[PDB]
Amino acid sequence: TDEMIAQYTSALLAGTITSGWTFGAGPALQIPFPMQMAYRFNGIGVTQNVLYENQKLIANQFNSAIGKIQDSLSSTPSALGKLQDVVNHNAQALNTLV
Amino acid sequence: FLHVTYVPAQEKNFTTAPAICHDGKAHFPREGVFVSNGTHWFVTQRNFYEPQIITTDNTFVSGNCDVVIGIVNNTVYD
Ligand SMILES: *[C@@H]1O[C@H](CO)[C@@H](O)[C@H](O)[C@H]1NC(C)=O
Ligand SMILES: *[C@@H]1O[C@H](CO)[C@@H](O)[C@H](O)[C@H]1NC(C)=O
Ligand SMILES: *[C@@H]1O[C@H](CO)[C@@H](O)[C@H](O)[C@H]1NC(C)=O
């Protein structure tokens, strides 16, 4: 059901926020989120001091981008068109059959 | 396909800090993270627990102490 898929999504989000990538490769290992993003900067070749010195700015940028995502989806419903396309196609087929 | 993989086990919790404040300078681990067993601070690799004394070889300074959030006071050995 939609609620069960929502619970899977919530579990994935909680694991990513609280444990980083540890929960995917084994037991979930607790870690502060700034240290997780420090590892993630270290992966892309940027030292963790860049995150720690610019923590507030990065948090503000992430919050602004996340807030803008909802407006971006709302302004253009065509972003979901692919999903809608699927539904439309199925309906069309059945209608043709009838 | 027989996939041989490494799975962590026997987890233990520790107190961690982003950086160590020594003589007016922040210190970040070159590889690994800073952990505490209750009274002493060590540096360990992320995926396995082998604590080591925080020295200048495994740390780089790169900054000052006031800007970093969560910094803690400890000695960095030379
Ligand atoms: C680790 O977990 C235990 C649970 O028994 C808790 O008492 C302790 O405060 C936690 N943190 C540390 C640093 O031991
Ligand atoms: C932490 O480790 C040190 C070893 O450097 C030891 O002397 C100390 O007793 C340990 N503390 C605890 C609470 O286990
Ligand atoms: C310990 O850290 C605090 C940060 O709140 C700092 O004000 C203080 O100077 C540090 N200790 C020493 C001996 O410098």
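Here chain A follows Swiss-Prot, giving residues 866-963 in order.
Going by what the header records, the deposited coordinates were determined by electron microscopy, 2.6 Å.
In case you wondered, yes, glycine gets a Cβ from its N, Cα and C as well.
Summarising the environment of A:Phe888 (variant position), the number of other Cβ atoms within 10 Å of its Cβ, over all protein chains shown, is 16. Listed in Swiss-Prot as a natural variant, A:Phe888 to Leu is described as follows: In strain: Eta/B.1.525.
The annotation that Swiss-Prot gives for the naturally occurring variant A:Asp950 to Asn reads: In strain: Delta/B.1.617.2, Mu/B.1.621. Cβ-based neighbour count (10 Å, all protein chains) for A:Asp950 (variant position) stands at 10.
It is 35 Å from the Cα atom of A:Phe888 (variant position) to that of A:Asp950 (variant position).
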